[PDB]
Amino acid sequence: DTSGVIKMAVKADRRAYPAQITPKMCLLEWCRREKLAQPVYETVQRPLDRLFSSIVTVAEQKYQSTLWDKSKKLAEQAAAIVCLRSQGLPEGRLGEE
């Protein structure tokens, strides 16, 4: 139910333009709207490879990509995508009310 880790093969990409909606923004809005504690990101490293991964915790469930990134920032975005994408949520859409 809320134990272990949910995983997806996700590699995040850099922002195409500075005003782009990122998966991290979508995950904050979702947690806000669902009345959940904000996401908690935890960095995992493979220093010999200069590799990074991130585990994101949302509603007591851990989320993580199956892929490592050279960027800590991109690994956090990848963890956010797995969280959204595995739940059927949009990763580039926010509400204007």
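Following Swiss-Prot, chain A shows residues 348-444, kept in their order.
Note that Cβ sites are derived from N, Cα and C of the backbone, with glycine treated the same way.
Per Swiss-Prot, the feature domain 'DRBM' maps to 369-436; the stated evidence is experimental evidence. Mutagenesis annotation in Swiss-Prot: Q367 to A, described as Mildly decreased affinity for tRNA; the structure shown retains the original residue. Here Swiss-Prot describes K371 to A as a published mutagenesis experiment; the accompanying note says: Strongly decreased affinity for tRNA. Recorded in Swiss-Prot as a mutagenesis result, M372 to A carries the remark: Mildly decreased affinity for tRNA. Looking at Swiss-Prot, you'll find the mutagenesis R379 to A noted as follows: Mildly decreased affinity for tRNA. Among the sequence features in Swiss-Prot, the mutagenesis site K419 to A is noted as follows: Decreased affinity for tRNA. Strongly decreased affinity for tRNA; when associated with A-420. Mutagenesis annotation in Swiss-Prot: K420 to A, described as Decreased affinity for tRNA. Strongly decreased affinity for tRNA; when associated with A-419; the structure shown retains the original residue.
Annotated features, which come from Swiss-Prot, shown on the structure.
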residue : record               : DSSP (3 states)
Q367    : mutagenesis position : coil
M372    : mutagenesis position : helix
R379    : mutagenesis position : helix
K419    : mutagenesis position : helix
List of residues, in chain order, with Cβ under 8 A from that of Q367 (mutagenesis position) and at least 6 apart:
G439
What does the structure give for the C-alpha distance between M372 (mutagenesis position) and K420 (mutagenesis position)? Integer Å is fine.
13
Round to the nearest Å and give the CA-to-CA distance linking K419 (mutagenesis position) with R379 (mutagenesis position).
24
What Cα-Cα separation, expressed in whole Å, is found between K420 (mutagenesis position) and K371 (mutagenesis position)?
10
List the same-chain residues at least 6 positions away in sequence whose Cβ sits under 8 Å from the Cβ of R379 (mutagenesis position), in sequence order, or say none.
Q385
Enter the number of other CB atoms within 10 angstroms of the CB of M372 (mutagenesis position).
16
By a 10 A CB contact count over all chains shown, which of the mutagenesis positions listed here is most packed: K371, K419, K420?
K371
